[PDB]
Every structure is written in C-alpha cells, then in structure tokens.
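Colleague: Okay, here's the structure, questions in a sec.
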Amino acid sequence: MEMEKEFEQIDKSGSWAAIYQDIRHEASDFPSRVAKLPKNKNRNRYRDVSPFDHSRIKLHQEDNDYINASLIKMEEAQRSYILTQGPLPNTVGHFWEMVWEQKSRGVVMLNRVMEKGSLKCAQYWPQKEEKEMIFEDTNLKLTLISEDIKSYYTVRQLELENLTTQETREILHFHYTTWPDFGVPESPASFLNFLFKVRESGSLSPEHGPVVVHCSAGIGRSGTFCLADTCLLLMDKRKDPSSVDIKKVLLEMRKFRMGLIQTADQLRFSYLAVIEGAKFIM
Ligand SMILES: O=C(OCc1ccccc1)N1CCC(O)CC1
C-alpha cells in the first residue's frame, strides 16, 4: 500500500498511538546479559536501554570489552550502522577506541551537549585547533582540523591518532544542531538535507567501516536517521518502490537494537521524511 495513502489514512483516523503500540508489541526481545553485569553499571547512561548480546560491538581489549553500542546490518539495502548512546565521562576513551577499531569514517551526532537544562552527553571532541585531547586509558589523540558552521548543522574535520602505532585517520563529525528540545521538527527538509550531506561525504559507503550514529540514548533520533536512509535506498533499488513497508523495515532494525523510534510523533516524522524524500527524488 503506497505509504503516502497509508499516511493520510492514519492522520485522518488519528491512530498514530495505535500503530506505534502495535510495533512495540511485535518487536524482538533478545538477551542483554553483558550490559547488566555489575562491572558495567557506569558504562550505561540509561538502565532501560541496553545492546543485545548477539549484535553488541566488542572493544578489542582483554580487561573489559563492553560498550553500549549495536551493529545494525541491513542485508537487502547493503548498509550497516553502529548505533550508540552519547558518551559518558568515563566512556569517551572507549567511544574513540570503537571508531578506530571498526574503521569508521563518520560520526553522526543528533543532540546538543546540553538540552532542557541537563547534560545529554560528554564534550567528547576538541573545540579549538590548538587544544587537542588525549585519552590515556585507550592511547588515542584527537585534534580539531577545521569546522564549517551552517544554520541547521556543523561539519568538523578531526584527526584521530593511534599513539601506539603513530597511524592517523581523518574522521568527519556531522552535527545536527537544531532538533527542538520538545517534539519533532515541523518540516523534514533540513533533516533530509543533512542526510544527503552525510551520504555525499562517503561516510555511509561500503569502502569504510560502519558510520557511528548517536543521540542521548541512541534509539530515538538515531533510529529516525537509519530508518529514513534505509527506506529511501530500498526505493532506489527495487522494481516496485510502493513495496517498501516502513513498519516492516523498523521491525527488522529492532532485531539488532531495542526501542528504535521512541514516540508516535517520531514514527509520524519518519513517514514524512521518507515521503517528502520520495517526493524530491521523482
Ligand atoms: O532533502 C533532500 O532530498 C530528500 C532526500 C535526502 C537524502 C536521501 C534521499 C532523499 N536533498 C537536499 C538537496 C540536495 O539537492 C539533494 C536532496
């Protein structure tokens, strides 16, 4: 069923809350036993948001391999994403270790460091060229190379150095800075442009490791970004684009991380983005 019509049918009937609860009821439940070990309590931002054991990213260290991060592998779309929480004061070194070890080119940040008067994630990248950051626990150095500030997003060029081998890599930081404190954006135009610019960078392409995507918990805004990208890629690839079922794509993605799309309003915004995105493509 053409989703644009499914959209108007749900809106006229005001059933967004009902569709959303149906997804919550049918979603996968897999064990998260490593996330709940007492040694990992200060590595989790939220007690109710954990990576499944089968899809968790493992750090390459014998001490403690745990980070709150999941690999979302989309087989038909041929895209992979790592979805993770906003880094904590004691996990900023783990975060950059993961980027290094997974060979990522891009980090996508969908939150501000402070929102609604509270800290939503650590200040985990340098703000000035001449004041670099050293992570002694993981033996990494991170330098700000350049910054491009636009009305709806900022793009930064970072240099990550493995101090053990003296190898360096260029990481691109894509920071969406205008998601409102309350609700979802009124139009998806600025969110779609932002996705286009991440795609244009190479960060989502198969010659690199998976993109790292985060917000505060790594399930809500983060869910919206990967769901929109995968649905638009499938519309490009298939003979019948009408066949793309956003609810079925979301349940596939929920096999790899719990809770993706946190509200009925985020579900409606994801439909609008794919639809308004489908409009521009034709
Ligand atoms: O918002 C856009 O279109 C919708 C869309 C974005 C990303 C992936 C699929 C569809 N952009 C910004 C403007 C640029 O010219 C190119 C398109």
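Cβ coordinates come from backbone N, Cα and C, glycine included.
Below, the features straight out of Swiss-Prot:
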- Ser50 to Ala or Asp: No phosphorylation (MUTAGEN)
- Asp181 to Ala: Substrate-trapping mutant (MUTAGEN)
- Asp181, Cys215, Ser216, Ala217, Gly218, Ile219, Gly220, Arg221, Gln262: substrate binding site (BINDING)
- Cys215 to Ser: Catalytically inactive mutant; abolishes sulfhydration (MUTAGEN)
- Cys215: active site, phosphocysteine intermediate (ACT_SITE)
Colleague: If you count Cβ atoms within 10 Å of each one, which of the binding-site residues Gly218, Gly220 comes out on top?
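Modeller: Counting Cβ neighbours within 10 Å, the top one is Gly218.
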Colleague: Closest to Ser50 (mutagenesis position): which of the binding-site residues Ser216, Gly218, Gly220, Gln262, going by Cα position?
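Modeller: Considering only the listed binding-site residues, the nearest one is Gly218.
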Colleague: Considering all pairs of residues in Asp181, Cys215, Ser216, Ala217, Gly218, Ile219, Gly220, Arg221, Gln262, annotated in the record as contacting substrate, what is the maximal C-alpha distance expressed in whole angstrom?
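Modeller: Answer in Å: the longest Cα-Cα distance is 16.
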Colleague: At the level of the C-alpha atoms, what whole-angstrom distance separates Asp181 (mutagenesis position) and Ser216 (substrate binding site)?
Modeller: 12
